[PDB]
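Visitor: I'd like to ask some things about the structure below.
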Amino acid sequence: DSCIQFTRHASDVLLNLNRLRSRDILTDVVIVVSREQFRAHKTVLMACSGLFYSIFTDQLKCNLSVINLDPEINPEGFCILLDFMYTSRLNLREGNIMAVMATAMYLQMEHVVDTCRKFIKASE
Amino acid sequence: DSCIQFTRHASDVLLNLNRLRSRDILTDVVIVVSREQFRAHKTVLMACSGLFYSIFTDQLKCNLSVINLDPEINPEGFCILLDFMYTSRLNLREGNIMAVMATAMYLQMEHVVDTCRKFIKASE
Amino acid sequence: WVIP
Amino acid sequence: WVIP
Ligand SMILES: N#Cc1c(Cl)ncnc1Nc1ccc2c(c1)CC(=O)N2
Ligand SMILES: N#Cc1c(Cl)ncnc1Nc1ccc2c(c1)CC(=O)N2
Ligand SMILES: [Cl-]
Ligand SMILES: [Cl-]
Ligand SMILES: [Cl-]
Ligand SMILES: [Cl-]
């Protein structure tokens, strides 16, 4: 086609989706990770995670307002990945890398798994 | 903070949101523009348009599944802007520029209004 | 705005 | 990945 493109558009959309999340506006699911709860938008979760994409395209699970993650999942690891989904920013630190990598593998977030593997390999 | 950032993340999220729209997955509103209907995600509309941001933060309108636009709004102009919201790509042409600009003014999409004004000024 |  |  003969389209023009606004470079910052995708980043501006994501910033606004994060602002809606922070104000709990039109959030339609709560992700339960052991004792912790995280409110989010199903569409953002699906757009970022192979696991959520599978869950919310399921004819029964698409209608659930609560999703319980595997008890082995670390809430802080999930929190870091949820923030990444809404911001493109990953708070990767020596103290959380193992939990973040395990959570990203479970959530099927290949690019996060990739950088975790690379950061781990550099430290050995 | 000491975060790392994945450059293509925002673009990949938007591509997936557009894929969900094309397959009518978790769309929660229909925008009626005279004889035409457009299914979309309320959160994407709010993230792109000052008018939809106002509408879906309203305590009554947030719950509506159908939104009827002003009868003066051109469906093709709306279609072009809806595609832009989900892709960052604007199909701006001599034959549609006036309709696109009027629709963007109504929808409160300042960056689109700006490029329409600039393209019009260059042709006079 | 750019030519993509 | 980059340093933002
Ligand atoms: N929403 C949506 C969606 C669609 Cl529509 N099409 C294709 N993938 C989608 N999302 C999704 C699927 C698999 C993975 C990711 C996202 C990140 C990753 O590492 N794996
Ligand atoms: N969703 C959301 C949203 C939030 Cl949370 N905060 C601030 N603006 C939001 N969206 C929005 C408001 C005004 C305009 C646009 C988008 C594009 C434009 O030209 N005007
Ligand atoms: Cl439920
Ligand atoms: Cl990822
Ligand atoms: Cl309704
Ligand atoms: Cl805009």
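Chain A is numbered as in Swiss-Prot, which gives 6-129 for the residues shown.
So how was this one determined? The header says X-ray crystallography, 1.7 Å.
Cβ atoms are placed via backbone N, Cα and C, with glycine included.
Annotations for this protein, taken from Swiss-Prot, read as follows:
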type: MUTAGEN; residues: A:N21 to K; note: Abolishes interaction with NCOR2 and HDAC2, no effect on interaction with CTBP1 and transcriptional autoinhibition; when associated with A-116 and 376-Q--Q-379
type: DOMAIN; residues: A:32-99; note: domain 'BTB'
type: MUTAGEN; residues: A:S59 to A; note: Abolished ubiquitination by the SCF(FBXL17) complex
type: MUTAGEN; residues: A:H116 to A; note: Abolishes interaction with NCOR2 and HDAC2, no effect on interaction with CTBP1 and transcriptional autoinhibition; when associated with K-21 and 376-Q--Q-379
Visitor: Tally of helix, strand and coil residues over the domain 'BTB' (A:32-99) according to DSSP?
Guide: 31 helix, 15 strand, 22 coil
Visitor: Measuring Cα to Cα, tell me the gap between A:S59 (mutagenesis position) and A:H116 (mutagenesis position) in whole angstrom.
Guide: 18
Visitor: Count, for each of the mutagenesis positions A:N21, A:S59, the other C-beta atoms lying within 10 angstroms of its own C-beta, and report the residue with the smallest count.
Guide: A:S59
Visitor: Can you give me the Cα-Cα distance between A:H116 (mutagenesis position) and A:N21 (mutagenesis position) in Å, rounded to a whole number?
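Guide: Computed Cα spacing between A:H116 (mutagenesis position) and A:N21 (mutagenesis position) is 23 Å.
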Visitor: 10 Å Cβ neighbour count around A:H116 (mutagenesis position)?
Guide: 16
Visitor: Using DSSP, would you call A:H116 (mutagenesis position) helix, strand or coil?
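Guide: The three-state answer is helix.
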Visitor: Could you tell me which three-state DSSP class A:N21 (mutagenesis position) falls into?
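Guide: In the DSSP reduction, A:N21 (mutagenesis position) maps to helix.
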